[PDB]
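One structure is given below, encoded as structure tokens.
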Amino acid sequence: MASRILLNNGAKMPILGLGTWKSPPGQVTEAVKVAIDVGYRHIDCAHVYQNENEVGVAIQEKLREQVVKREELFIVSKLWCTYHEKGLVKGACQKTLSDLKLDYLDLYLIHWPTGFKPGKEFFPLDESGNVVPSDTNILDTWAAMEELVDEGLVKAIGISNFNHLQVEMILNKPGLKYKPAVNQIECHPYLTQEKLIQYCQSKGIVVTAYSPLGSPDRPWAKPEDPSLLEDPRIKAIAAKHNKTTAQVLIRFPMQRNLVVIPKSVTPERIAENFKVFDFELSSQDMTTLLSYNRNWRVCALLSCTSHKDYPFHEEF
Ligand SMILES: NC(=O)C1=CN([C@@H]2O[C@H](COP(=O)(O)OP(=O)(O)OC[C@H]3O[C@@H](n4cnc5c(N)ncnc54)[C@H](OP(=O)(O)O)[C@@H]3O)[C@@H](O)[C@H]2O)C=CC1
Ligand SMILES: O=C(O)COc1cc(F)ccc1C(=S)NCc1ccc(Br)cc1F
């Protein structure tokens with residue numbers, strides 16, 4: 001496959017990136033170094049992951065080593081929910097830039113549509129356990145994102161975990177200056193997202209699929225939960241193609257015109273997951289994988305479900 005997709009800001013984005021949520025800080029520097037050495041050119045980051053400094057050490061070393069040029073990398077980060085404040089967005093972006101050792105990001109996302117009360121805590125709670133909202137809405141936060149483009153801090157802006165009506169709100173914003181380039185959402189065979197993906201694609205927004213392996217290391221995993229990697233129907237498709245189940249799970253979103261960001265800190269898996277450019281799933285394979293949808297989500301959070309902008313009450 002062509003390795004990059006054209007965004008609506010005119011830049012090209014690698015369709016395969018390395019995820020970094022849960023990558024331990026003592027392992028992620030090596031993971032990113034290995035990833036760049038074996039061909040990855042896109043790293044997905046976030047301030048809330050608490051490991052951007054260590055990701056940045058790797059990026060900077062590989063730039064210094066001249067393994068890659070900065071223009072060949074595509075570095076993504078995300079604005080956390082406690083920084084949806086006009087006066088906090090720039091500083092949040094600049095902290096991420098300082099940690100990652102960069103003078104611009106290729107793409108900066110609103111991590112979740114919901115703003116939370118600013119402060120030290122990433123999830124400020126009331127005494128009954130509900131998140132404490134911010135009064136600032138997705139339109140004013142979007143305007144703040146647009147300023148980052150105009151100041152040279154970021155080349156593209158986008159959104160993450162926005163539902164259909166939230167994307168529409170952004171697109172219908174009075175005075176909209178820059179459209180979102182990307183909507184990054186959970187997507188895999190058990191949460192296939194056909195409706196939201198067609199909506200976004202019809203509007204020229206590129207969709208990035210997160211948790212493509214079903215996030216087996218999520219901290220809230222339970223025994224009885226479904227397991228993509230162990231699903232014998234997916235294993236059978238993989239065997240037919242002489243590939244691993246993970247490789248099928250990565251190739252699947254690629255053939256839907258999605259970007260995909262599997263996470264690993266295991267060097268052998270980082271390499272395995274990149275070897276997805278020399279086979280094709282058939283249309284029948286694709287439709288069969290889509291048939292496994294069960295509307296199952298890795299990422300959801302009870303403490304945030306009353307926030308007025310919590311995204312998963314809407315059907316899509
Ligand atoms: N925008 C958002 O709200 C969100 C963004 N994301 C982004 O998406 C990325 C990917 O999603 P994530 O939830 O981390 O989970 P993934 O679906 O990428 O699964 C990661 C898990 O799969 C394991 N794994 C990786 N490759 C293989 C393989 N070849 N064989 C077997 N097991 C494998 C990893 O193990 P190990 O590391 O031990 O090798 C890890 O336990 C995140 O890291 C983050 O960057 C994710 C959730 C939300
Ligand atoms: O969020 C990630 O990228 C990966 O996940 C996380 C990553 C972190 F570093 C810290 C918390 C999360 C959680 S608990 N995320 C889920 C979540 C957060 C906020 C809202 Br609004 C809803 C929701 F479902």
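Backbone N, Cα and C atoms are what each Cβ position is placed from, and that goes for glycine too.
What Swiss-Prot says about this one:
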{"type": "BINDING", "residues": "10-19, 211-273", "note": "NADP(+) binding site"}
{"type": "MUTAGEN", "residues": "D44 to N", "note": "Reduced glyceraldehyde oxidoreductase activity"}
{"type": "MUTAGEN", "residues": "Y49 to F", "note": "Complete loss of glyceraldehyde oxidoreductase activity"}
{"type": "ACT_SITE", "residues": "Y49", "note": "active site, proton donor"}
{"type": "MUTAGEN", "residues": "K78 to M", "note": "Reduced glyceraldehyde oxidoreductase activity"}
{"type": "MUTAGEN", "residues": "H111 to N", "note": "Reduced glyceraldehyde oxidoreductase activity"}
{"type": "BINDING", "residues": "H111", "note": "substrate binding site"}
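Feature annotations (Swiss-Prot) mapped to structure.
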residue : record               : DSSP (3 states)
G10     : NADP(+) binding site : coil
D44     : mutagenesis position : strand
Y49     : mutagenesis position : helix
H111    : mutagenesis position : coil
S211    : NADP(+) binding site : coil
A221    : NADP(+) binding site : coil
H241    : NADP(+) binding site : coil
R251    : NADP(+) binding site : helix
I261    : NADP(+) binding site : coil
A271    : NADP(+) binding site : helix
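Taking CA atoms as the reference points, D231 (NADP(+) binding site) and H111 (mutagenesis position) are 30 Å apart. DSSP assigns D231 (NADP(+) binding site) to coil in the three-state reduction, outside any helix or strand. Most buried of the recorded positions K78, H111, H241, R251, judged by other Cβ atoms within 10 Å, is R251. Taking the binding-site residues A221, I261, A271 in turn and counting surrounding C-beta atoms within 10 angstroms, the largest count is reached at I261. You'll find the Cα of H241 (NADP(+) binding site) roughly 36 Å from the Cα of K78 (mutagenesis position). Cβ packing within 10 Å was compared across the recorded positions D44, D231, and the lowest neighbour count falls to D231. When the recorded positions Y49, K78, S211 are checked against ligand 2, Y49 have a Cβ within less than 6 Å of one of its atoms.
For the pair formed by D44 (mutagenesis position) and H111 (mutagenesis position), distance between Cα atoms is given as 12 Å, rounded to the nearest Å. Highlighted here are the binding-site residues (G10, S211, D231, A271) whose C-beta falls below 6 Å from ligand 1: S211, in sequence order. Sequence-distant neighbours of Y49 (mutagenesis position) (same chain, 6+ apart, CB under 8 A from its CB) are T20, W21, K22, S23. In this structure, the CA atom of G10 (NADP(+) binding site) is 22 Å away from the CA atom of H111 (mutagenesis position). Local packing around the binding-site residues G10, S211 was summarised as the count of other Cβ atoms within 10 Å of each Cβ; on this measure the leading residue is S211.
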